[PDB]
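Visitor: Can you keep this structure in mind? I'll have questions shortly.
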Amino acid sequence: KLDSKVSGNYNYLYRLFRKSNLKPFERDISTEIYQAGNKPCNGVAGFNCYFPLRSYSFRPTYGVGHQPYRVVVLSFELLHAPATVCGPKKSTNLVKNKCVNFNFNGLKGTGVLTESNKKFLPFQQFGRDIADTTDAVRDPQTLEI
Amino acid sequence: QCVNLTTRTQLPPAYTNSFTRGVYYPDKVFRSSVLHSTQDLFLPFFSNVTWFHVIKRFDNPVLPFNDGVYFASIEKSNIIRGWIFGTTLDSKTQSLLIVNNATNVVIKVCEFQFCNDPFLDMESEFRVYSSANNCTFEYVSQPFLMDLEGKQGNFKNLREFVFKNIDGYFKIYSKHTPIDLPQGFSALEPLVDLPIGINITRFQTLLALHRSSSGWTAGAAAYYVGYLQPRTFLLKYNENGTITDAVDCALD
Amino acid sequence: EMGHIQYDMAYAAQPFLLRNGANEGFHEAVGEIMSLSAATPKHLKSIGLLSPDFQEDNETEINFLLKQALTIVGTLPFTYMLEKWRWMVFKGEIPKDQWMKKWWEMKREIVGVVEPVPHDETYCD
Amino acid sequence: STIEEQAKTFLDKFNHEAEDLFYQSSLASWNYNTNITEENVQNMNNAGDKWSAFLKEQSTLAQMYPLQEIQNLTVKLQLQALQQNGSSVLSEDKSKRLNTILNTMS
């Protein structure tokens, strides 16, 4: 619907020729005219020296192999920085007055969730104990402890 | 662009001290009513901090960066805005530009070609550089509003920023409190973490002036530049979770 | 007609002047071989156009093999006759009075057809 | 560097350029036997000489390619096909006599 155009769409080009095999994750932009042989060319399009970028022709009536397909891929890698964008996988119902098992982002354990009158920070994660126990947690969706 | 302000006059670098402040939260994990022993990059108390006073008198020296610094700003007419960072401060290396155009705080890592004395000149046109190429990091912060109108008088607010580098990470600590040298204790909460990872050996302080090169003047403002050391402290927490006091071990 | 289209799908990855048959005549010759298998009585029992009980004796297949030899087998010396007229007039073999003299003499040779009306040199067959 | 590397760059230019112009005139030619109109019969004059102009402008460049040093089979057939010029080997008045006699035969 939003891609093809009646009586042509001239906006996109593809590069058909390259002198060697490209490395992965490499972008080349070139106005340089491709030289196919021993005869030199100064950047005008001459005999056996040809312009590398070739046009697309867009029409809805082609069928399945000649339609355009917009492709975006995701690249994942590891670096010195910690992991940034993580995942929602739906959540269960919150229950009270039962000894449960903890599954959080940074917190594992067990306990019974009761109300807390303590003053909290919006930034924080879990509160501690002198008894060396985690006695509180900040809920990220609605701000309470 | 390249031609700086020739009407400036510099003060000699006299030294002052700091007493009870400079304490930040070392960890993201909240703890309550304990006494915690941590090891991070801190400031030893009762040290020497260089006095700066900006009033045609301007203080903008060239200072190196080694381990860590503080910036404690006290403002009236909002002179000191942001800071520029980098190694050789040119287009040969990457540079951290933190500046506010009074829409949002602009944090960009690109290669800018700096002049000798860059300045910020309401605000009409902001150009500190001749050219820009090879940008890396872009960030959009929370917007703020302020007034550029010059006032001379008593100082009603404090402005805090912490520039530190641990393993390439840059964390910004900020606490906004109202009241030459105010006192009391402050607890600086973390806000913006920067995963940049570039080598910065030198900084410079940007100055904003109000009312081609003759008619720009400024109000009364002051800032502090400290040095840091990996010193072991203690912590104190109440039931609310705010730090009242911190104890340096190697002093007394 | 579906024998043309199912051949036309497979060579679509080839460049454009090599998009053809194997020769120039393979494009219209590709469909009649699978059209002959669709005209068989054994295939029509499975797809159900005929009766499920059908008796085929030795005189049933005489009508099928004669009708398929009318437009295919029986036109082969008739295809050969005017093509040997086509190559030999362009080599400078015959003059103007020998143009239609070679015509009915070859027609009673290859296919064995004598024309009932004699023709002049003002007529072209 | 060779003639074989020069021959592949001209014909891959010729491949996608002939996919656009063959489909454009045959879309109205599929509407020619579908609809007999006054509007599409002047499109046979409009898009019918677009095939005629394209084949002789690619035969303006490509007749100076030799067939002797070509190693690969594919390229040779494709090039013989490109080279045979058809009815354009005559003079001016002999070719226009050949153009008006085929309209009288049909």
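Numbers in chain B track Swiss-Prot; the residues on display, in order, are 14-68, 77-142, 153-210, 215-246, 254-294.
Placement of Cβ uses the backbone N, Cα and C atoms for every residue, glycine included.
According to Swiss-Prot, the experimentally introduced change B:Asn121 to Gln is described as follows: Partial loss of biliverdin affinity. Quoted from Swiss-Prot, the note attached to the mutagenesis of B:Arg190 to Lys states: Partial loss of biliverdin affinity. In Swiss-Prot, a mutagenesis experiment is listed as B:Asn234 to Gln, annotated with the note Increased resistance to neutralizing antibodies. Per Swiss-Prot, natural variant B:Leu18 to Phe is noted as: In strain: Beta/B.1.351, Gamma/P.1, 19B/501Y. One natural variant named in Swiss-Prot is B:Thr19 to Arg, and its note says In strain: Delta/B.1.617.2, Omicron/BA.2, Omicron/BA.2.12.1, Omicron/BA.2.75, Omicron/BA.4, Omicron/BA.5. As a natural variant entry, B:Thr20 to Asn appears in Swiss-Prot alongside the note: In strain: Gamma/P.1. B:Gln52 to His appears in Swiss-Prot as a known natural variant, with the remark: In strain: Omicron/EG.5.1. Under natural variants, Swiss-Prot gives B:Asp80 to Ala with this note: In strain: Beta/B.1.351. The natural variant B:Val83 to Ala is recorded by Swiss-Prot, whose note states: In strain: Omicron/XBB.1.5, Omicron/EG.5.1. In Swiss-Prot, a natural variant is listed as B:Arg102 to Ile, annotated with the note In strain: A23.1. According to Swiss-Prot, the naturally occurring change B:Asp138 to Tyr is described as follows: In strain: Gamma/P.1. For the natural variant B:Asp215 to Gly, the note given in Swiss-Prot is In strain: Beta/B.1.351. Among the natural variants in Swiss-Prot, B:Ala222 to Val has the note: In strain: 20A.EU1. The residue drawn here is the original one.
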Visitor: Express the distance between the Cα positions of B:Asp215 (variant position) and B:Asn121 (mutagenesis position) as a whole number of Å.
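Guide: Here the two Cα atoms are 25 Å apart.
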Visitor: Among the recorded positions listed here, B:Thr19, B:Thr20, B:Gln52, B:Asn121, which has the most company in the form of other Cβ atoms within 10 Å of its Cβ?
Guide: B:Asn121
Visitor: Would you mind ranking the variant positions B:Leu18, B:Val83 by how many other Cβ atoms sit within 10 Å of each Cβ and giving me the lowest?
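Guide: Relative to the other variant positions in B:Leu18, B:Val83, B:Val83 has the fewest Cβ atoms within 10 Å.
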Visitor: Using a 10 Å radius around its CB, how many other CB atoms surround B:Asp80 (variant position)?
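Guide: Counting Cβ neighbours of B:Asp80 (variant position) within 10 Å gives 21.
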Visitor: Nearest of the recorded positions to B:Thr20 (variant position) by CA-CA distance, picking from B:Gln52, B:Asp138, B:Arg190, B:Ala222, B:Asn234?
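Guide: Result for B:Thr20 (variant position): the nearest of the recorded positions is B:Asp138.
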Visitor: What recorded positions among B:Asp80, B:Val83, B:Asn121, B:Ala222, B:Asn234 are found with a C-alpha within 10 angstroms of that of B:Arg102 (variant position)?
Guide: B:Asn121
Visitor: Given the recorded positions B:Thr19, B:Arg190, B:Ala222, B:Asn234, which one's Cα is the least distant from that of B:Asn121 (mutagenesis position)?
Guide: B:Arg190
Visitor: If one looks at the chain holding B:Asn234 (mutagenesis position), which residues at least 6 apart in sequence have a CB under 8 angstroms from its CB?
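Guide: Residues satisfying the criterion: B:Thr108, B:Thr114.
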Visitor: Based on Cα distances to B:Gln52 (variant position), point out the closest of the variant positions B:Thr19, B:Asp80, B:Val83, B:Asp138, B:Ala222.
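Guide: With Cα distances computed to B:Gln52 (variant position), the winner among B:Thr19, B:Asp80, B:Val83, B:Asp138, B:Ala222 is B:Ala222.
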Visitor: Pop the Cα-Cα gap between B:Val83 (variant position) and B:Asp138 (variant position) into the table, whole Å please.
Guide: 10
Visitor: Select the most exposed residue of B:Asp138, B:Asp215, where exposure means the fewest other Cβ atoms within 10 Å, treating these as the variant positions.
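Guide: Candidates: the variant positions B:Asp138, B:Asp215. Fewest Cβ atoms within 10 Å: B:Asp215.
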Visitor: Measuring Cα to Cα, how far is B:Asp80 (variant position) from B:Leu18 (variant position) in Å?
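Guide: Pair distance, Cα basis, whole Å: 13 Å.
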Visitor: Can you grab the distance from B:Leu18 (variant position) over to B:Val83 (variant position)? Cα atoms, rounded to a whole Å.
Guide: 16
Visitor: In whole Å, how far is B:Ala222 (variant position) from B:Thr19 (variant position) when you measure between their Cα atoms?
Guide: 40
Visitor: Roughly how many Å lie between the Cα atoms of B:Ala222 (variant position) and B:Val83 (variant position), rounded to a whole value?
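Guide: One finds 29 Å between the Cα atoms of these residues.
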Visitor: Check each residue in the chain of B:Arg190 (mutagenesis position) that is at least six apart in sequence and keep those whose C-beta is under 8 Å from its C-beta; list them in sequence order.
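Guide: B:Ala93, B:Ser94, B:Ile95, B:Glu96, B:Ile101, B:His207 - these are the non-local Cβ neighbours of B:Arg190 (mutagenesis position), listed in sequence order.
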Visitor: Per DSSP, to which secondary structure element type does B:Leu18 (variant position) belong, with helix, strand and coil as the options?
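Guide: Going by the DSSP assignment, B:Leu18 (variant position) belongs to neither helix nor strand, so it counts as coil.
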